[PDB]
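Participant: My questions will all concern the structure given below.
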Amino acid sequence: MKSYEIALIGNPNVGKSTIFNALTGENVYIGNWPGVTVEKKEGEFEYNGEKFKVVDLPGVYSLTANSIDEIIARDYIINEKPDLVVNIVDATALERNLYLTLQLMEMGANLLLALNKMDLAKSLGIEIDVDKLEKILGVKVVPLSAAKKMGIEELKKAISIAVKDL
Ligand SMILES: Nc1nc2c(ncn2[C@@H]2O[C@H](COP(=O)(O)OP(=O)(O)O)[C@@H](O)[C@H]2O)c(=O)[nH]1
Ligand SMILES: [Mg+2]
Ligand SMILES: [Mg+2]
């Protein structure tokens, strides 16, 4: 079976854990990053006949070596070279995620954005222009509400597309 390796990353409290649990099958490996007690979760899912290995990365605001988490996350991306990184973003806190997205691009990460908590933005009267984000960043943006079991299928399809290339 053709297999890819993808990574999830985002700011703390974006629902990354929820999306990780949704994306993956039941068999999740809970280890630690080498040398430290920082938890490392790994799982997988199959989609359209292909296997996607999922690595959860530590939640971070940047990749400028400001903490053990930023150091782990960056070392993984640069050295493991996942086939895709899914940058999970809080629809209600989109601006603060700008530097993370920018630094992912700078280090040359193949990127896809998952825009989570759309329901919460909806209830908070926060409108978000996804097409304008996609155009500006030149990366696909997948709107979802992982806690409402909304858009996980979209996320999986978008992932299977993004690992190829144009
Ligand atoms: N409204 C809303 N809340 C969510 C969604 N996904 C996750 N959450 C909430 O966000 C909080 C943090 O989720 P978590 O998976 O721990 O985010 P993490 O810190 O990045 O791992 C949880 O209490 C979830 O209930 C969503 O799609 N919509
Ligand atoms: Mg699941
Ligand atoms: Mg699971």
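Count begins at 1; order follows the chain as displayed.
Recorded method for this deposit: X-ray crystallography, 2.1 Å.
The backbone N, Cα and C atoms fix where each Cβ goes, and this holds for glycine too.
From Swiss-Prot, for reference:
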type: BINDING; residues: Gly10, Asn11, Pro12, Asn13, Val14, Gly15, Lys16, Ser17; note: GTP 1 binding site
type: BINDING; residues: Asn21, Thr24, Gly25; note: Mg(2+) 2 binding site
type: BINDING; residues: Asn21, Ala22, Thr24; note: Mg(2+) 1 binding site
type: MUTAGEN; residues: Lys41 to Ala; note: Slight decrease in GTP hydrolysis rate
type: MUTAGEN; residues: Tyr61 to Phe; note: No change in GTP hydrolysis rate
type: BINDING; residues: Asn116, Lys117, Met118, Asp119; note: GTP 4 binding site
Participant: Specify the nearest of the binding-site residues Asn11, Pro12, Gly15, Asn21, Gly25 to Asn116 (GTP 4 binding site), where nearness means the distance between Cα atoms.
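Facilitator: Nearest candidate: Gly15.
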Participant: Only counting partners 6 or more residues apart, tell me which same-chain residues put their Cβ under 8 Å from the Cβ of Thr24 (Mg(2+) 2 binding site).
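Facilitator: When sequence neighbours closer than 6 are ignored, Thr24 (Mg(2+) 2 binding site) has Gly43, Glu44, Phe45, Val54 within Cβ distance under 8 Å.
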Participant: Rank aside, I only need the closest one: which of the recorded positions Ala22, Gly25, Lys41, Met118 has its C-alpha nearest to that of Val14 (GTP 1 binding site)?
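Facilitator: Result: the closest of the recorded positions to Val14 (GTP 1 binding site) is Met118.
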Participant: Where does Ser17 (GTP 1 binding site) sit in DSSP terms: helix, strand, or coil?
Facilitator: helix
Participant: I need the nearest neighbour of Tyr61 (mutagenesis position) among the binding-site residues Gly10, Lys117, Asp119, using C-alpha distances.
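Facilitator: Smallest Cα separation from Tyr61 (mutagenesis position) among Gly10, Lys117, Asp119: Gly10.
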Participant: What does the structure give for the C-alpha distance between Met118 (GTP 4 binding site) and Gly15 (GTP 1 binding site)? Integer Å is fine.
Facilitator: 11
Participant: Minimum Cβ neighbour count within 10 Å among the binding-site residues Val14, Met118: which residue?
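Facilitator: Least crowded of the binding-site residues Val14, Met118, by Cβ count within 10 Å, is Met118.
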